[PDB]
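Everything below concerns the one structure shown next.
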Amino acid sequence: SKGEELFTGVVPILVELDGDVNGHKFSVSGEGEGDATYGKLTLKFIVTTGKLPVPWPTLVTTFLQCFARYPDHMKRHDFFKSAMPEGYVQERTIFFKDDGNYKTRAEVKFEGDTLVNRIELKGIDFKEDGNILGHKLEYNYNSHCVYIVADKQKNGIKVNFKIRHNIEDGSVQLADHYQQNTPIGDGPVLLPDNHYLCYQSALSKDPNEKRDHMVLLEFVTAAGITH
Ligand SMILES: [Cl-]
């Protein structure tokens, strides 16, 4: 169908990422499903081979805002689903405080009945003994809300937010995200009034999986607009 109708049930998800951080090349494949009625995503990511060169938590935001639960009074503000099936391009620059940065470009769109998130990531200037390349981040994830704003001239949305990654020493590693989303096709899209998307995420492991991997459970709920 078109738009939100594509998300009324459980939708299989495929995620693919090709990455390069400080020359260290790697790829990751993920699969799972999203149930936007509950704003719920369940995914498992497996590195193609060997060990992932960066901490899994640092890739959570890069690895599906179309699965957010927009309340019944906010359906006209859901840009993400409105772009489906053709989809949108999501671009980000993520600056890790006192360390390197990731630049990502992803195409989120349906291929058949599967929602696919295909990503290219390039990371540069990371410190060999920093929290990222040094794998000093805790395997967990904090909750928070981000501020969504329309970008009328780009016919999309913009988002700037920070992720606080807990460090084993008790401190926190900040990752400043600058995000832009643009539709792929020339069809209509819903440009929203400013609002919030609130996330709750839990990282875990598959008990029997021997490969380097991450299981992610995420709930995303839109808020901020008056009834
Ligand atoms: Cl929430």
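Shown for chain A, in order and in Swiss-Prot numbering: 2-64, 68-231.
According to its header, the structure was obtained by X-ray crystallography, 1.5 Å.
Placed from the backbone N, Cα and C atoms, the Cβ positions cover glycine too.
The mutagenesis experiment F64 to M is recorded by Swiss-Prot, whose note states: In RSGFP4; increases fluorescence and shifts the major exitation peak to 489-490 nm; when associated with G-65 and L-69. DSSP assigns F64 (mutagenesis position) to coil in the three-state reduction, outside any helix or strand.
In Swiss-Prot, a published mutagenesis experiment is listed as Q69 to H, annotated In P4; leads to no detectable fluorescence. In mut2.2; shifts fluorescence lifetime from 3.03 to 1.94 ns; when associated with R-30 and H-145. In mut3.3; shifts fluorescence lifetime from 3.03 to 1.88 ns; when associated with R-30; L-46 and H-145.
DSSP assigns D103 (mutagenesis position) to coil, not to a helix or a strand. Cβ neighbours of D103 (mutagenesis position) (same chain, under 8 Å, six or more residues apart in sequence): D129, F130, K131, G134, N135, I136, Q177. Experimental mutagenesis is annotated in Swiss-Prot for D103 to E, with the remark: In mut1.27; shifts fluorescence lifetime from 3.03 to 2.85 ns; when associated with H-145.
Sequence-distant neighbours of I128 (mutagenesis position) (same chain, 6+ residues apart, CB-CB distance under 8 A): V22, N23, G104, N105, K107. The annotation that Swiss-Prot gives for the mutagenesis experiment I128 to V reads: In EBFP2.0; shifts the excitation and emission spectra to shorter wavelengths and increases quantum yields compared to BFP; when associated with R-30; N-39; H-66; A-72; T-105; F-145; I-150; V-155; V-171; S-198; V-206 and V-224.
The annotation that Swiss-Prot gives for the mutagenesis experiment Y145 to A reads: In Cerulean; leads to improved quantum yield, a higher extinction coefficient and is 2.5-fold brighter than ECFP; when associated with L-64; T-65; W-66; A-72; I-146; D-148; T-153 and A-163. Reduced to three states, the DSSP call for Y145 (mutagenesis position) is coil. Around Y145 (mutagenesis position), a 10 Å sphere centred on its CB holds 23 further CB atoms from the protein chains shown.
The Cβ of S147 (mutagenesis position) lies under 8 Å from the Cβ of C202, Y203, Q204, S205, each of which sits 6+ residues away along the same chain. For the mutagenesis of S147 to P, Swiss-Prot gives this note: Increases fluorescence at warmer temperatures such as 37 degrees Celsius. The structure shown keeps the original residue.
Listed in Swiss-Prot is the mutagenesis experiment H148 to D, annotated as follows: In Cerulean; leads to improved quantum yield, a higher extinction coefficient and is 2.5-fold brighter than ECFP; when associated with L-64; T-65; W-66; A-72; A-145; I-146; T-153 and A-163. Long-range Cβ contacts of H148 (mutagenesis position) within its own chain (separation 6+, distance under 8 Å): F165, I167, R168, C202, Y203.
For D155 (mutagenesis position), the count of additional Cβ atoms within 10 Å of its Cβ stands at 15 [all protein chains shown]. DSSP assigns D155 (mutagenesis position) to a strand. Quoting Swiss-Prot on the mutagenesis of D155 to V: In EBFP2.0; shifts the excitation and emission spectra to shorter wavelengths and increases quantum yields compared to BFP; when associated with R-30; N-39; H-66; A-72; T-105; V-128; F-145; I-150; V-171; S-198; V-206 and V-224.
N198 (mutagenesis position) counts 12 other C-beta atoms within 10 Å of its own C-beta, drawing on all protein chains shown. Quoting Swiss-Prot on the mutagenesis of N198 to I: In mut2.1; shifts fluorescence lifetime from 3.03 to 2.50 ns; when associated with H-145 and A-176.
In Swiss-Prot, a published mutagenesis experiment is listed as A206 to K, annotated Abolishes the tendency to dimerize and leads to monomeric fluorescent proteins. Mapped onto three states, the DSSP output places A206 (mutagenesis position) in strand. Non-local contacts of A206 (mutagenesis position) by the CB criterion (under 8 A, 6+ apart in sequence, same chain) comprise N144, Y145, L220, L221, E222.
Swiss-Prot documents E222 to G as a published mutagenesis change and attaches the note Suppresses the 399 nm excitation peak, leaving only the longer wavelength peak at 475 nm. Neighbour density for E222 (mutagenesis position): within 10 A of its CB lie 23 other CB atoms from the protein chains shown.
If you measure from the Cα atom of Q69 (mutagenesis position) to that of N198 (mutagenesis position), you get 15 Å. Rounded to a whole number, the C-alpha distance linking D155 (mutagenesis position) with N198 (mutagenesis position) is 10 angstrom.
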